[PDB]
Amino acid sequence: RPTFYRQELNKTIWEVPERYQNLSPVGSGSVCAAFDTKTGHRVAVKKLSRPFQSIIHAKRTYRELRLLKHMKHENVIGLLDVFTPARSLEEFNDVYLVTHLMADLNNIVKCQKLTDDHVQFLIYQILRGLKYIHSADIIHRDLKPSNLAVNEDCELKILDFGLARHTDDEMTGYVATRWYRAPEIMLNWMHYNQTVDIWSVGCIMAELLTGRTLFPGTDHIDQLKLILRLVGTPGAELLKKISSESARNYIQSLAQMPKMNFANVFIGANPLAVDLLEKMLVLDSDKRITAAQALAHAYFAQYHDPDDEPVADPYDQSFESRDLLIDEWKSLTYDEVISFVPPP
Ligand SMILES: O=C(NO)OCc1ccccc1
Ligand SMILES: [Cl-]
Ligand SMILES: [Cl-]
Ligand SMILES: [Cl-]
Ligand SMILES: [Cl-]
Ligand SMILES: [Cl-]
Ligand SMILES: [Mg+2]
């Protein structure tokens, strides 16, 4: 067990191993930047807030730690360390997580002129990471520019997996928290699957090409109208698949519209980029291109290498259907903290 030291940073006590030095608050869990004397990296350290206050929160803590411990891919966040100052399960109350210190895609999109070559490389990396994530039967659920980290050499990592914690108020009005969401989950039409992430990638790619949000709706209904004007109103095949009669009823109240011509929307873009967007932004989720299929599209010809696009080890999510007490979720979490093995 390493030696820990204590300090108070913006009204929060931080108790961390000596290896982490020069802690500096970055945002409010709370996150601090630090220097890691063991690896020599600048790192981000996140202290979870009230990790075991309720059954829902305790299960959410376990979910985040299980996800981060599994991810071992160049284009996905990796866990450098996880620690607690507690010396036994009985005094266990705090969880700290450590990763490489990150700019996001929001900054470079608003501040830079991106060539088509930049768009190719950035979207290629998102899809390479998504192929890995989806191969473990994980759905991200919350892909958007602020959850994509980018460095000076245009290298990209996916982070901030959806933990099923975003509330209805967080998604209300003219907000980027909703602009990248698939239509079928924005209104809870259906039991969704991994195809919702491909819709988000299409929204991000459009924004890189034009510099503008694709579907900046002022509320849920305005956003649906913007979406259907581009991709067309649904046919009877897709309407069947909508379980709620209430949502089926509302859709049929709308005047029918055909799909627009994407070459006249995305004026001047690479024709291969337009073709890929048409295959991502399909209303019927069964018919969208998958991440593995998209990596083989001709738009990525200068980067695609099928011997260097790896898949993930299997990921057991049976805990998600399990009903446990707070102390039982807490003990499962403690076991995962103490068994952590750092990367090479
Ligand atoms: O991506 C996630 N959770 O899914 O957290 C990001 C993160 C992890 C560790 C330290 C700071 C920030
Ligand atoms: Cl130490
Ligand atoms: Cl503790
Ligand atoms: Cl964003
Ligand atoms: Cl009509
Ligand atoms: Cl597993
Ligand atoms: Mg985020």
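Residues displayed in chain A correspond, in order, to Swiss-Prot positions 5-32, 36-109, 111-352.
Method of determination (from the header): X-ray crystallography, 1.7 Å.
Quick reminder: no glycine exception, Cβ is built from N, Cα and C everywhere.
Feature annotation from Swiss-Prot assigns active site, proton acceptor to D168; the stated evidence is sequence analysis. Swiss-Prot documents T180 to A as a published mutagenesis change and attaches the note Phosphorylation blocked. Record note (Swiss-Prot) on the mutagenesis of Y182 to F: Phosphorylation blocked.
Other C-beta atoms found within 10 angstroms of the C-beta of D168 (active site, proton acceptor) number 16, with every protein chain shown included.
Spacing of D168 (active site, proton acceptor) relative to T180 (mutagenesis position) is 20 Å (Cα to Cα, whole number). Listed in sequence order, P224, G225, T226, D227 are the same-chain residues at least 6 apart in sequence whose CB falls under 8 Å from the CB of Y182 (mutagenesis position). Once the 3 unmodelled residues between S32 and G36 are set aside, the endpoints remain 6 angstrom apart, Cα to Cα. Taking a C-beta cut-off of under 8 Å and a sequence gap of six or more, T180 (mutagenesis position) has these contacts in its own chain: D227.
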